[PDB]
Amino acid sequence: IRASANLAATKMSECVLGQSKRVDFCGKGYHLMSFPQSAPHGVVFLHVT
Amino acid sequence: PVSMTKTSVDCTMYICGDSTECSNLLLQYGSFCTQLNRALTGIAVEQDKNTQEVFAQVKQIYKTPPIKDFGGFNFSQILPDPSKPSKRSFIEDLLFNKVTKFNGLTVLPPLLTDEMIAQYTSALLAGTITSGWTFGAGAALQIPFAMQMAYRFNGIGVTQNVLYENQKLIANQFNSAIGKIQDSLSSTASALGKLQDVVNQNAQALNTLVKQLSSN
Amino acid sequence: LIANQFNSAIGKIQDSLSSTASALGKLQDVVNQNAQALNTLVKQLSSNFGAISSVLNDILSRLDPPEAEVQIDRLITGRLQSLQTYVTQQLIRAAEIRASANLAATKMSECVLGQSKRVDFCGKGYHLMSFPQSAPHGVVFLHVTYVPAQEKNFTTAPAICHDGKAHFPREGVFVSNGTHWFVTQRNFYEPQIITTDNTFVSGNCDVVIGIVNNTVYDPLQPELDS
Amino acid sequence: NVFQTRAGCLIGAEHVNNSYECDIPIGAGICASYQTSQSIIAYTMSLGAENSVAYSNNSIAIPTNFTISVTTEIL
Ligand SMILES: *[C@@H]1O[C@H](CO)[C@@H](O[C@@H]2O[C@H](CO)[C@@H](O)[C@H](O)[C@H]2NC(C)=O)[C@H](O)[C@H]1NC(C)=O
Ligand SMILES: *[C@@H]1O[C@H](CO)[C@@H](O[C@@H]2O[C@H](CO)[C@@H](O)[C@H](O)[C@H]2NC(C)=O)[C@H](O)[C@H]1NC(C)=O
Ligand SMILES: *[C@@H]1O[C@H](CO)[C@@H](O[C@@H]2O[C@H](CO)[C@@H](O)[C@H](O)[C@H]2NC(C)=O)[C@H](O)[C@H]1NC(C)=O
Ligand SMILES: *[C@@H]1O[C@H](CO)[C@@H](O[C@@H]2O[C@H](CO)[C@@H](O)[C@H](O)[C@H]2NC(C)=O)[C@H](O)[C@H]1NC(C)=O
Ligand SMILES: *[C@@H]1O[C@H](CO)[C@@H](O)[C@H](O)[C@H]1NC(C)=O
Ligand SMILES: *[C@@H]1O[C@H](CO)[C@@H](O)[C@H](O)[C@H]1NC(C)=O
Ligand SMILES: *[C@@H]1O[C@H](CO)[C@@H](O)[C@H](O)[C@H]1NC(C)=O
């Protein structure tokens, strides 16, 4: 889980707060922005690509 | 997944049912009973540190402006809805429904209660809509949402004029896109499987633990 | 100006480390957990484990083999589980450190050896450079980062009509101080007069929303006028 | 001086309305700290200062200055 949490934390910073050029790190296709949504014991991202 | 249920089993009460005779026998085995207790606490405290890392990445709580004029885009669904008791946006609510003894085991509550978490995801959402990436680097800087999307194209190699000429079309694609998210979440639960497994594996692991008491 | 801000920035790091030890907690924790776990391992030796006496020599000395076996076999089983537990403690904790080591190695490559555009992968704000410093069983990074300081309000617009042809910035933003129109780089306010060297034409006025009338200057024209 | 929270019975601490930054975590969103003459106070955790952004469809903010900040990361 903690491995997943850090991956989420990295995703939050590099995918929500900023645009990222890493391919497929933020959903298929060129990335524009991400929106976070809370979930029971987890986080759900909406990747706008 | 970000966190799992904070569980603590008292080592002594589980092994010995408040029997002094059993307890004294246990003291012979040395510090096994205190290690097992402390190791599970280490998991519990680490567990709160996870949700801090994922969500508490914003130094302030930004709030969306009252009037929702974002160049044609429609964040009505993902933005918080004041009508509901918990300040949770419409999609956030669909998720919470999809996700679904006294032997010395106790379940400590999480540090950031679900209302509080929804506050951050409100903030991070509001910061993205009104500041682009800037609020991440430092003080939040307002930029009209039309241009902010236009920047992001300029990031991926499409020159700006593509977006402005096609602003109306992009909005409709974006709004319909969010709508499609509702239905996939509203009807089918298989997408949300990964969160459910953490609950299932964990909750199952306790049942094995408790059932062992009934073994000779 | 930058040099003074950089030099003073280093100065603060010393005092934060010189006086307050809360910063080095994370390294300190690894030392404690290992040393503390080892102490528990040794302490388990003095536990009788449901035998007549924890000291081996006693049960060795006082009793001859036939009964000694049943007593010793309890000690051995007890000690062995204690040693079994300690190793599994290390292996799990070993994995966590490695995940931290690879993360450090990734930072050392992507953050020191090069500038990285990953946001907040290298300390808050835009990243300029990183310096590594060694530490007991650890590495400590100094992240030199650029942070915008004094914001200012400006009215803006997507584009400018000049002759019916819409003009967009080659780079930067179209900002007006209220009476005039300028194009400036995104992250720092150095407005310049709007010219065709700063803008590229596309389409006509009608399509773009919010476009504002203004004058676009052409360097070539006054030269042909002359 | 008993205060009831979802974490459990909390005794010997003063409940207060106004919130601060979390100092010692109790759970269920309650954090306790030592404050003014001084005593132990338990309060609802404060998530941070609130800051609405003056957003409008034709307003942009441009920084005019910069600060080179050096921060420390330990691994
Ligand atoms: C953003 O889109 C939502 C659609 O989810 C719009 O809300 C709907 O608006 C229509 C009429 O405009 C109502 O009949 C629906 O009942 C609304 N649905 C919900 C869930 O509220 C909203 O009006 C749009 N906002 C803008 C500014 O266009
Ligand atoms: C906006 O900026 C422009 C350019 O700096 C200002 O126009 C100049 O104003 C000075 C006086 O401060 C005059 O000496 C110059 O001749 C002006 N230049 C031009 C091209 O007219 C303008 O005053 C500024 N307006 C505001 C409200 O700050
Ligand atoms: C920008 O300037 C143009 C003129 O170059 C304005 O266009 C006028 O629009 C009105 C409204 O339809 C027409 O009746 C006029 O005939 C147009 N002028 C010409 C020369 O065709 C336009 O309205 C201006 N817009 C802004 C925002 O300043
Ligand atoms: C940008 O901000 C810096 C602050 O770091 C300003 O430099 C300061 O200027 C004042 C003058 O009022 C001096 O008293 C300070 O000593 C300066 N700071 C340092 C570290 O030397 C700088 O003037 C600002 N630039 C602009 C254009 O406003
Ligand atoms: C810009 O205008 C808004 C309007 O409310 C104001 O709150 C804000 O402080 C202004 N920005 C600056 C840097 O003064
Ligand atoms: C911006 O919003 C104002 C509301 O105050 C509105 O009158 C104007 O038409 C809008 N312009 C654009 C380009 O969205
Ligand atoms: C909080 O404020 C209410 C009135 O706003 C007051 O009645 C209550 O006693 C306060 N709580 C504490 C702990 O003082």
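Chain D uses Swiss-Prot numbers throughout; the residues present, in order, are 641-676, 689-727.
If you're wondering, the header gives electron microscopy, 3.4 Å.
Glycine is no exception: its Cβ is also placed from the backbone N, Cα and C atoms.
Under the heading of natural variants, Swiss-Prot lists D:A653 to V and annotates it as follows: In strain: 19B/501Y. Around the Cβ of D:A653 (variant position), 19 further Cβ atoms fall within 10 Å across all displayed protein chains.
Sequence-distant contacts of D:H655 (variant position), defined by Cβ-Cβ distance under 8 angstroms and a gap of at least six in the same chain, are D:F643, D:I693, D:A694, D:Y695. Secondary structure from DSSP puts D:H655 (variant position) in a beta strand. Quoted from Swiss-Prot, the note on natural variant D:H655 to Y is: In strain: Gamma/P.1, 19B/501T, 19B/501Y, Omicron/BA.1, Omicron/BA.2, Omicron/BA.2.12.1, Omicron/BA.2.75, Omicron/BA.4, Omicron/BA.5, Omicron/BQ.1.1, Omicron/XBB.1.5, Omicron/EG.5.1.
The Cβ of D:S673 (mutagenesis position) lies under 8 Å from the Cβ of D:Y660, D:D663, D:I664, D:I692, D:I693, D:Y695, each of which sits 6+ residues away along the same chain. Experimental mutagenesis at this site is recorded by Swiss-Prot as D:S673 to A, annotated: No effect on O-glycosylation by host GALNT1.
D:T676 (mutagenesis position) falls outside any helix or strand according to DSSP and counts as coil. The note that Swiss-Prot attaches to the published mutagenesis D:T676 to A is: Partial loss of O-glycosylation by host GALNT1.
Just so you know, the Cβ of D:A701 (variant position) picks up 9 other Cβ atoms within 10 Å once every protein chain is counted. Under natural variants, Swiss-Prot gives D:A701 to V with this note: In strain: Beta/B.1.351, Iota/B.1.526.
Long-range Cβ contacts of D:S704 (variant position) within its own chain (separation 6+, distance under 8 Å) are none. Swiss-Prot gives this note for the natural variant D:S704 to L: In strain: Omicron/BA.2.12.1.
Variant annotation in Swiss-Prot: D:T716 to I, described as In strain: Alpha/B.1.1.7; the structure shown retains the original residue. Long-range Cβ contacts of D:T716 (variant position) within its own chain (separation 6+, distance under 8 Å) are none.
Secondary structure at D:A701 (variant position), as computed by DSSP, is coil. When the C-beta distance to chain C is held to under 8 angstroms, none of the variant positions D:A653, D:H655, D:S704 remains.
The recorded positions near ligand 7, defined by a Cβ under 6 Å from one of its atoms, are D:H655, chosen from D:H655, D:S673, D:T676. By a Cβ separation below 8 angstroms, chain B lies close to these of the recorded positions D:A653, D:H655, D:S673, D:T676, D:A701, D:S704: D:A701, D:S704. Cα separation, D:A653 (variant position) to D:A701 (variant position), rounded: 25 Å.
Classification of D:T716 (variant position) by DSSP places it in coil, neither helical nor stranded.
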